[PDB]
Amino acid sequence: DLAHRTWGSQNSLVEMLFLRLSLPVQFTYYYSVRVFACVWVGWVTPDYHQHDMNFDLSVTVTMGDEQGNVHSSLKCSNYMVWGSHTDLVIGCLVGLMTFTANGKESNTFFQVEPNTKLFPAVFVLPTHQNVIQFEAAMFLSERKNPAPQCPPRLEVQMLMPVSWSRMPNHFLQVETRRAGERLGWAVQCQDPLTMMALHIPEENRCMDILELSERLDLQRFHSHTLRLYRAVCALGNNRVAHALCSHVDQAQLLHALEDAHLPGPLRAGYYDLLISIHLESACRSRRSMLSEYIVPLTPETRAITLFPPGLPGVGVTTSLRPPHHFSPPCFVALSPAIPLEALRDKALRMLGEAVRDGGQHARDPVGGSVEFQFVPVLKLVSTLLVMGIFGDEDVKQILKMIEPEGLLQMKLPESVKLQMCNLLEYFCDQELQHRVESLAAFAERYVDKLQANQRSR
Amino acid sequence: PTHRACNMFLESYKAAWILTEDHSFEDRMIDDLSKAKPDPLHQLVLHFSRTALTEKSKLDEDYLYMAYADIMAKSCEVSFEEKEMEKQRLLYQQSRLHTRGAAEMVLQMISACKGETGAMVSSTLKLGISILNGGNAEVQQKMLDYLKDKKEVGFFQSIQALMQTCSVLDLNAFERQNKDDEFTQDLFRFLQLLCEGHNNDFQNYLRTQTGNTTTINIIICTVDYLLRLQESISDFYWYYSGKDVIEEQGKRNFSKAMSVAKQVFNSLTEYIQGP
Amino acid sequence: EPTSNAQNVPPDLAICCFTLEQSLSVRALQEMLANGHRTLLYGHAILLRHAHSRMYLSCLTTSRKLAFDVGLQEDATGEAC
Amino acid sequence: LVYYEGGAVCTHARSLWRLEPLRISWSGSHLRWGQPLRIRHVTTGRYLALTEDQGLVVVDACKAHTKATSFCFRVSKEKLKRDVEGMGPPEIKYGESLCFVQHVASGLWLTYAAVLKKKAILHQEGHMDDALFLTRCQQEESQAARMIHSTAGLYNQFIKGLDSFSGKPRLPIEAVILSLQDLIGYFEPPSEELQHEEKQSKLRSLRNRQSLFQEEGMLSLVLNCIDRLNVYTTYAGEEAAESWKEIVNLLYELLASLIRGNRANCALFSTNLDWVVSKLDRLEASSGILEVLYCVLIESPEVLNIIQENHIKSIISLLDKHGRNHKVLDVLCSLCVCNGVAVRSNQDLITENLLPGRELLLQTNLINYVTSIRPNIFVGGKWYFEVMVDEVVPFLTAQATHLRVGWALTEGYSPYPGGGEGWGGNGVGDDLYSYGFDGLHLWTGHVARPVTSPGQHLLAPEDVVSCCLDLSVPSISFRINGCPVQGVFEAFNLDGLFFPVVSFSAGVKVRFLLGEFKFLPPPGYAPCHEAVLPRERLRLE
Amino acid sequence: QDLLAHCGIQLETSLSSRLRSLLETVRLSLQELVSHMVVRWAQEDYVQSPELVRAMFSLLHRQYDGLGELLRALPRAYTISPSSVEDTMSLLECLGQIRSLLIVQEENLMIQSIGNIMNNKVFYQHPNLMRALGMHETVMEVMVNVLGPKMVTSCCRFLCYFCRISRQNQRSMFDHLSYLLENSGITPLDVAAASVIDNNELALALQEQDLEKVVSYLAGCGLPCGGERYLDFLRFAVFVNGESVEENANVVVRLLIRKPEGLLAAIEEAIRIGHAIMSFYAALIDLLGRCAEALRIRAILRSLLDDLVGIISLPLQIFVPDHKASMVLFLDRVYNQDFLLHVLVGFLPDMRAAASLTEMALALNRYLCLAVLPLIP
Amino acid sequence: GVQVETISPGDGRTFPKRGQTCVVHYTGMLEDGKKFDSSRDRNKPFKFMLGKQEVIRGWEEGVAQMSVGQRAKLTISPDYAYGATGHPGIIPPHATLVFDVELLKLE
């Protein structure tokens, strides 16, 4: 810091430099480009994949009047350009871009955008040392959120990304069933597939999360974003949860529960999101209430026989413990809704499609570790079973899955048997449930016989 | 009505046929925990121990610890041979524990409780007494070795505060009862067990606690407890001096204080038993 | 830390001290350096642990005149202590 | 001033005293009764002393001359050897010894004048309780305390120097930095890689230490150092200020170090939080301040109700200031929850100042794959082709199934099947010139500018796109079933060879009409089948 | 209930054999797998997640504990009439709404939920269920969680009414008196008071320490508004159900004469004027009126006939009825026909009784129910 | 004001009336085109009474132009949307919505 940066080219090579800066603008703000040694200063639309010397510089659009004529002219952005000592090439904006070479107003170039992002940039073939330098309110007042703030504050995010020509990207898993009949050249395709995709808004470009595993810094950041989203919905904070339903979607969580190419920490992330944004407040409301053990004297509760004419998976249920209602998310106008009956089936299907192949002793291993393979799933199934969701015939599927009478017999990572111990704890809690309830039922019947006795006295 | 009698039935039944004693299980369970790099019971004692080592300041009730410390506590010329046979069985049931470091979980857990007197400390002391009971020597050796190894210093602070609490026969409260010994008794039975078997080094350890930063005579504490219990007995006698005939509630709650004073004079007797 | 003015302005004695953790003959030292209250003897080297910070006294490398400055390095390792 | 005091004060470092006998030698000789000695406060370093100016006072060592400061103990209140070079006989226990305290000159006994702030005073008789019994400090607390003495004096001379060059632009430096480093090491937390018992012991000692510096106000002192050091973003000479970055950064590291353990230490930032957030965006030490703010929130449930909208606005603005850092986010997670209990206002405010903007953290949604297949032909007179649609099912899965159809040059346009630009898709590149799908109209630069047409109908399993292109002349226009869709594209690159594209998604069946036309106006003009001429047979790829 | 327990004493009416069959069925393949597999996990590795251990041995606990788990289970369990179950569904759900709030705009939700609990039919009918929910402990815990505003008062209303519903349930509130008095820096004191009222048992069971805290709060009144409150709580303490319990009263007097903390002239000035002061001396003399070897405290009260003139000044002060009522209650319990003639002032108030065609309408009632005392030129 | 724009034609006859339970799919994005909503992402139809004013006023007026089976974009004015408020945690203050509504059927 008057806010600028020194440079040089200390090498036998001086091929090509694309100094496309990482801070895009949307719709006064000076952007000087000092140069001690011609230079192609310009704002650039984020989409720019052209590594070549061949300027200049790679777009008019017109609209007709059901006859042609005017009411047509638009933009030509791709985007901006320029051309024995110091030089000064400012790029002021806001709307309409204006150029001022050497401090003199020689603009009248390209400058027409409706409301689209622009990286400040400078394309340069080096003349060795001290090649370039940077900077009416300051640009810094504009780019960052706290606008206006006129005085210039240099930012750590003010990075200087060179447009590297060949950065590696994901090979994609299964994709489109291509076909094309020669009968008139009728190209055809059927079954769809979806990317687990995301963009980076601060410098817009798409990429799937499946690619994102190699970018471990970025899965770090993103899994922690998921930690934030899980955090915010802590205990019945549904007011925000309806917003996070907007931020992460339902089906997206389903696909997060599907694909095994998803990296571990993200996987546990989304599986914890399913137990946060949605199925978390309710189970928390059915913890203590499950432990209350209060019971009605209705005929279905009147059986109960304790021993069947035993099994944890018995369907007697009974008790009270109030139902966990859900008001479905919508944005048109405090408990987010889910396709529960489908989700339980997906949960058990994730159980089998993990216990099976894991019992086959594979080393993919789904999440990049067995912990990720089981913990999120055993957790989801745990809470989902705690919620009283699952018909008991599916619970029988869980017990044939575990006892069998598969999974629990297997060697396990600690966290997995932790979560397993929690789920099994729910089973024993169901055992205590059935026992206390049967006792209450016999209490009912024996009170009947004994009150019948009481009037004999 | 219908439900009323059902509630009164379950409530009465809870205090009736629920006891009975499935309790016989406790040995078997613990026997299952000693069957082959640490054994499961050792996992248990190391877990509760580390649980006590944590700076919780005020300990949570920890129903788990209650349960298992109660469990282990319940784990413990022909008549002569059978008598020392039972002595060997007992010493074996103690070996099942202290060799697995239980003496240490006891002693750390007591030190942790400080002056608090929850169900916690009581269960720990009963565990201590079950690990000892017989005047067991090795346990006292591990114990004293532990306290001279890790100079936790707060153990004595804790027991001091316990006896600064404790319980007395009291006077006015009885008048309120006319219109808590077992913990004190277990405490002095504990200290008495720590001294029984005539461990000179350990008794002298009680006298001053050598290396620790705050020396704390605990026999003087035991004595002070005996003194305020004493004043409480005297007070109780003067209260009954004129009535001649004694109320049965005044008998049970005086046999109480006599039981305490018996265990506490005895705790002094094992404090001074050796020469 | 001057001490001749013992009257009006007493010395900061809290850190004048140097506990003697160990003392050895010169050759004797070289074994342990390459690898109880015994009385000191002249010709023996001695360690000089500080009573406070407990950093061992040693000759240093840094200069303040070719003479090396004196300091308190953290550990006993090395001939300097 | 001097005070007797009970309750929570025994653990304080200020409640310590150092007995310092007059002899330069044998200071560690056993404490015989009646030997003259100078008592000294451990933290301030000042000796306790009688003085005519204000009676009994703690005072600087230069002021405390022998007889005015010296004290001698007695077994009682009676006023009855020389100085042996030996250790002397054993005497005073810390436990079993009620030692009375006496002045050596005036002979006044140490009693007290008469909320628990019972000031002590000298008096020739006094109350029957003057016999304070001595109690040994742990060596660790003593070390900590003298460490407080040196630390306090060092930061004090430092701060006085900062004031010395503060407001009048044109002194220890390295001593200070080394101080802060050795302090950071003195409060380095025990490693996670260690067995539980010793770890908890070392951690408890860390609590006592972080507490002891806090009780001497050392935290407030370092906070004043940091306060006075934030003035400059750079006075001092080009040397003393050259190391300023290290100084200020180590300050926040040390400052973070004190709070990482105790709850109270971050509870005393209850009023400082606005300052921590104000300095949060210094963009100089940065991470140090961020770690401070993080360490505070994780263990101060009390210091979560305090936070306002401004602070979170400056934290998320901070995330804006420093690119991406999960550290910023964990802070925000610490903002969300105390020890366990939720803070709804705060959660709502993180939500409102962060999430709805959608222009900061990474944002995600499932996307159906984009795909397109060229019919082999390379195309440089004017050229023309049709594209009949036979199957669509627009709203299967989620996304509407794009059927964009148009032109693209070979020297650019690389439809890698996701990702790429703005949620992938056709028309993302300027090289592309597609049409159809949403509102018909164009897609260049991934922009949906709505050119009007007589109908505006979307492609349906009956529609036939009528594309056009011209050599030399850059005019481009497409039609729906022969109906004009106005002048659209104009003035573009003429390099490489453009080819028809026809993008699609999910289940789609569309027929190329190249030659085999179902429909073919003489506008343009040249059928595409003619451009299949070179040698390679026509074959979609 | 006890007779039903005698019916349960069948272990040492042929139905008892069916009961025996019950218990034999209550004696009891999930057990063998859980226990032994937990033993596998323990043997096989030396686990070193402490949470995992806590859970493993929690289950390993409860599997072997097949009789005591039901024992700890039953008190939470409770049977309910099928007809009224729906209200419970409107209850627990709302109760859940406080549970969530136990772990924190929200105050409106709390007051609404607690009010809905107030309106439930399943509340008066099943007090045992209500205590079994632990919900009172929950409410008080939330109240403490707030303390360190209006919704607190709502919690106080709930706790008070919850004390009112029954006495055995009142014991549960009784358990927390010292704690709530630690919480009472300033209505919580109404809650403790309601916790003390009806039960003489509870009235005697209370430790003197609580009263020490209360009189300490009196000692904090060195300048007051809170004094009438504390004295009211002391009144519900000692006076219980008309009878003056010796045990509470004696201690309360011995405490009050230590930190009290010409005063009749201040009373007369209060009459000439600030109502909280006159209410303080009223509630104090009233508290002294609620109490009576034991004889000496009577004399201690005799030190404070200093009265009479307060009753006359009050009769000339027409506010009045409660102050003079306290002076009369004290005058009666502490303190003959000739002196009663000396007191007669009251006939004047009887003349003023016809002015009801107000506050005097209250006074005529208060003094017609205090007209009984004179019954005892 | 509101600026509804038709995307694809429906039956073109059966316009919505007061009190009808309209059945639709739609998807919502901001002016920047950043998505915030999608009924298809829930894979469930969205019913709503029309004229009930259970919805934003622009939704209430804009659907009326639509016919059954019709697809239509909705460039709802903020004042008819959330305006100065903004729906918390999703829609920023003063932000025009962009919908891709599909009116499945009137009921």
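Numbering starts at 1 and runs along the chain as displayed.
Header lists the method as electron microscopy, 4.0 Å.
For all residues, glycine too, the Cβ spot is worked out from N, Cα and C.
Where Swiss-Prot documents E:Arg99 to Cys (Swiss-Prot position 2163) as a mutagenesis experiment, the accompanying text is: Decreases threshold for channel activation by K(+), caffeine and 4-chloro-m-cresol. Decreases inhibition by Mg(2+). Spatially close to E:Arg99 (mutagenesis position) yet at least six residues away along the chain are E:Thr138, judged by Cβ distances under 8 angstroms.
What Swiss-Prot says about the mutagenesis result for E:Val104 to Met (Swiss-Prot position 2168) is this: Decreases threshold for channel activation by K(+), caffeine and 4-chloro-m-cresol. Decreases inhibition by Mg(2+). DSSP assigns E:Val104 (mutagenesis position) to coil in the three-state reduction, outside any helix or strand.
For the published mutagenesis E:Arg302 to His (Swiss-Prot position 2458), Swiss-Prot gives the following note: Decreases threshold for channel activation by K(+), caffeine and 4-chloro-m-cresol. Decreases inhibition by Mg(2+). Non-local contacts of E:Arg302 (mutagenesis position) by the CB criterion (under 8 A, 6+ apart in sequence, same chain) comprise E:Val334, E:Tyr335.
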Quiz item: Taking DSSP three-state, what's E:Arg302 (mutagenesis position) in: helix, strand or coil?
Solution: helix
Quiz prompt | Local backbone state of E:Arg99 (mutagenesis position), from DSSP in three classes | solution = helix
Quiz item: Given mutagenesis positions E:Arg99, E:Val104, E:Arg302, which are under 8 Å from chain D when comparing Cβ atoms?
Solution: E:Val104
